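Colleague: This structure is in structure tokens; I'll ask about it shortly.
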Amino acid sequence: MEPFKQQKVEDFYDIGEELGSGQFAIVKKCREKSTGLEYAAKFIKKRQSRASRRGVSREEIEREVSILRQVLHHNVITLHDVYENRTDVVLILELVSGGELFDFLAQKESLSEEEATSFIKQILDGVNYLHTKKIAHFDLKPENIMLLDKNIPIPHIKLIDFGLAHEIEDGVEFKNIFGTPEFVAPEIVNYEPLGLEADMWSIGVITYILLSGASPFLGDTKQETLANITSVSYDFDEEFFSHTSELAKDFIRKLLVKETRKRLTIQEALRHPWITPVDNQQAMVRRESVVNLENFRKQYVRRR
Amino acid sequence: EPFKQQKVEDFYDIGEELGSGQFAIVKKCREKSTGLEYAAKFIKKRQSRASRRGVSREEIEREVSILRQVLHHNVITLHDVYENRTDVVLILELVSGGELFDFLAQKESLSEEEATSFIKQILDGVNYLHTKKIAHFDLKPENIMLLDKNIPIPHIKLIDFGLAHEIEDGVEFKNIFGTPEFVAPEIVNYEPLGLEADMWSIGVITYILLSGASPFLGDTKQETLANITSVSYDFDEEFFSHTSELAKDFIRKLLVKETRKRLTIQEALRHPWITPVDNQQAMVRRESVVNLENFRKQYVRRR
Ligand SMILES: [Cl-]
Ligand SMILES: [Cl-]
Ligand code: NA
Ligand code: NA
Ligand code: NA
Ligand code: NA
């Protein structure tokens, strides 16, 4: 149960540019002095007691670390080390510096559904790895879908940010309200038992956006968004979906399901004919279906 | 009605940060023309419905609309509103005496009669809002401020109308918001909201004021939400050994899941802990004390 390292992080690491942050965490590029190899340092601020406004609980820090220690897959971020000082716990993580998937897609000259599906398959492969280990990510959304390097022809996806991830336990009910409203399943909004299915919903949301530039449930305010989610009110309006294949629409429709039991599981998603064509006729349809990147760019730029 | 389009810094000298909440920063200011001091709340405007940051126009207009309606001695008073390309700026009454709980934490001695003095001020403020069908929706200690620490019994101002909402008869309002420690079950459970949620939050505030302890606060949000939704709390003698039965009964009527059964603001004002009916009740309340040591220990942890 490797103890967290008590030595000063700056004594063993050079610290460079900010990569990002959340509410109680900041991420910075770093380099281990002894090896010269680069990583990302995630500084998580510790709480004072339990009614502290600021900082993350020990339970929550330790859960994130436990889960990260378990994971070794080519589509998931890998943990290098953990340090702790008076104010923070510092996670030294694989450096993933190629930006968000969506930023890369926004710069393309064109995108086919075949190309789209080989990005989505990479996400599905990392999620399958997690789900096989009974790990739910619980924060699947475009900003946590990162690329190693944006300058190879077909960039490699890494799932990041395990701050909400949780191990699903046999016969135990897990209920909580968390995440970004746009991307959360109805069981989160409704304070109902949660499990691996919630990740599958989020995958339908990400796929919908990827293909269209629009978001299925997003309203003018949070109040509207929550109402849309819980009533599963979304469309495939021709404004945004004119170019989309029927199999793409079927894939999404099978993920954006309220009843957790009826939603595709990760292995069912992987086998779905949009991802895994059954014949050449279908492979052709998928190759010839394009994404309107204009709409995609328009909406991605607006999120910035 | 229109927001002022002139540059706020042309009419105000702008000073130190006093607070920096959600997508809002509050700074001290003085209006050049009059010499009078105020607080300037700068609210970042959202750029798109899924902009990562900023606040929707709907939400800004709602806070302003509500602020424009409220004029009461226990409620912050709006002075003016300015808008630029970036922000909408609310010029508010400057409330400089700090948080109520910080004042209470310095005291040597606090009786329940004194505590009810402060609670009644909150109830008066809330009564004024509720009569206008305005739910505050963010009642918690950090929004209960003082004008001036240096009078015998300081004057309370309810601040921070960022979550406030007008409650319309027959129109269902459902949403999930607020600070978990302080939110009512109907918030957690995504059920119809109204004026009752504020009453729950008053019970929580009261519980904390009297004990230093928080009724539903768990080790993590997951535990807090389960505590709230099951209405799981206690009056542990560790924290409540000094507390009167009157005070416990007031709390017990507010920390109720069933919205219809929860005390209303008028019922809270008439409760005998607040408004004794006889001298026997008055003496019990006067003689019951708060253990300020526990209060202090717990308030300093929030620091
Ligand atoms: Cl802790
Ligand atoms: Cl876990
Ligand atoms: Na499409
Ligand atoms: Na907003
Ligand atoms: Na619910
Ligand atoms: Na007490």
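Throughout, chain A uses Swiss-Prot numbering, with the displayed residues spanning 11-314 in order.
Just so you know, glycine gets a Cβ as well, placed from its N, Cα and C.
Grabbed the feature section from Swiss-Prot, which reads as follows:
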type	residues	note
BINDING	A:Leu29, A:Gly30, A:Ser31, A:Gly32, A:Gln33, A:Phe34, A:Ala35, A:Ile36, A:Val37, A:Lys52	ATP binding site
MUTAGEN	A:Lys52 to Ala	Loss of activity, apoptotic function and of autophosphorylation
ACT_SITE	A:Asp149	active site, proton acceptor
MUTAGEN	A:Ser299 to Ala	No effect on Ca(2+)-calmodulin independent phosphorylation or apoptotic activity
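Walk me through the surroundings of each of these features.
Modeller: In the three-state DSSP scheme, A:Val37 (ATP binding site) falls into the strand class.
DSSP assigns A:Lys52 (mutagenesis position) to a strand segment in the three-state reduction. When other Cβ atoms within 10 Å of the Cβ of A:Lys52 (mutagenesis position) are tallied across all protein chains shown, the result is 27.
A C-beta separation below 8 Å, combined with a sequence spacing of at least six in one chain, links A:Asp149 (active site, proton acceptor) to A:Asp171, A:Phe172, A:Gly173, A:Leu174, A:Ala175, A:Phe188, A:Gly189, A:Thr190.
A:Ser299 (mutagenesis position): 21 other CB atoms within 10 A of its CB, across all protein chains.
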Colleague: Nearest to A:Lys52 (mutagenesis position) by Cα, among A:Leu29, A:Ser31, A:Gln33, A:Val37 (binding-site residues)?
Modeller: A:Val37
Colleague: Between A:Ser31, A:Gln33, which of the binding-site residues has the fewest other CB atoms within 10 angstroms in the structure shown?
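Modeller: Output over binding-site residues A:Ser31, A:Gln33: least Cβ neighbours within 10 Å is A:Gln33.
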Colleague: Just to be sure I understand the packing, how many Cβ atoms besides its own are within 10 Å of the Cβ of A:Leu29 (ATP binding site)?
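Modeller: If we count other Cβ atoms within 10 Å of A:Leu29 (ATP binding site), we arrive at 18.
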Colleague: Measuring Cα to Cα, how many angstrom lie between A:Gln33 (ATP binding site) and A:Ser299 (mutagenesis position)?
Modeller: 40
Colleague: With every protein chain in view, how many other Cβ atoms are within 10 Å of the Cβ of A:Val37 (ATP binding site)?
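Modeller: Taking all protein chains shown, A:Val37 (ATP binding site) has 20 Cβ neighbours within 10 Å.
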Colleague: Counting only residues 6+ away in sequence within the same chain, which have a CB under 8 Å from the CB of A:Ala35 (ATP binding site)?
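Modeller: Listed in sequence order, they are A:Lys52, A:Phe53, A:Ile54, A:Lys55, A:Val66, A:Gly173.
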Colleague: Would you list the other residues of this chain near ATP - those whose C-beta lies within 8 angstroms of the C-beta centroid of A:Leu29, A:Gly30, A:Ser31, A:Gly32, A:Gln33, A:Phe34, A:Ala35, A:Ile36, A:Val37, A:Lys52 - in sequence order?
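Modeller: Residues close to the ATP site, other than A:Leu29, A:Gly30, A:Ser31, A:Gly32, A:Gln33, A:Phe34, A:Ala35, A:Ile36, A:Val37, A:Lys52: A:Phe53, A:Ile54.
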